[PDB]
Amino acid sequence: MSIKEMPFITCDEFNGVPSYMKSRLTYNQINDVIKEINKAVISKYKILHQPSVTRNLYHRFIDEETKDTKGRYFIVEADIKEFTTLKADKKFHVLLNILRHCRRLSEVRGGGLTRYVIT
C-alpha cells in the first residue's frame with residue numbers, strides 16, 4: 001500500500017525561508033526532521049492498514065479523526081515520541097514553523113487537540 005510522504009525541502013526553498021526562521025537550523029537538520037516525521041506517518045498508517053499495544057494505538061488514531069481531518073494523512077505530537085528519536089520539544093516547534101511556511105503540513109485543531117496534516 002502507498003502512503004503519502006512529506007518531501008524534503010529544497011535548497012532554494014531553504015534559501016527563501018525568512019532568515020529568522022532559519023536561525024540555528026542548517027539545511028540538513030530540517031530534512032533530518034522531515035525524515036523522522038515521514039517515519040512517524042508511515043508507522044501510523046501501516047498500523048491502520050494492519051489486520052496488541054499496537055492495537056490501542058489504532059483506537060487512539062480513530063478517536064483523533066475529525067470532520068476536518070477527512071480522509072487525510074496526519075499525526076499528532078505524541079506520534080513523534082512514539083515512533084521516532086525526535087523530541088516534540090522547542091526546536092521541533094521552530095522546525096514546525098518552517099515546515100508550515102513551506103506548505104509541507106498544516107495544523108488542525110479541535111477537541112482540544114492539535115493534529116499535523118501532511119500537505
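Each position is counted from 1, following the chain as shown.
Heads up, header says this was done by X-ray crystallography, 2.3 Å.
Backbone N, Cα and C define each Cβ position, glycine as well.
As written in Swiss-Prot, here are the features:
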MUTAGEN   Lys81 to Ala (Swiss-Prot position 217)  Decreases microtubule binding; when associated with 223-A--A-227
- Message: So if I measure Cβ to Cβ from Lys81 (mutagenesis position) and keep only same-chain residues at least 6 apart in sequence, which ones fall under 8 Å?
- Response: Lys87, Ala88
- Query: Distance between the CA atoms of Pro51 and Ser52, in Å, given 5 unmodelled residues in between?
  - Reply: 11
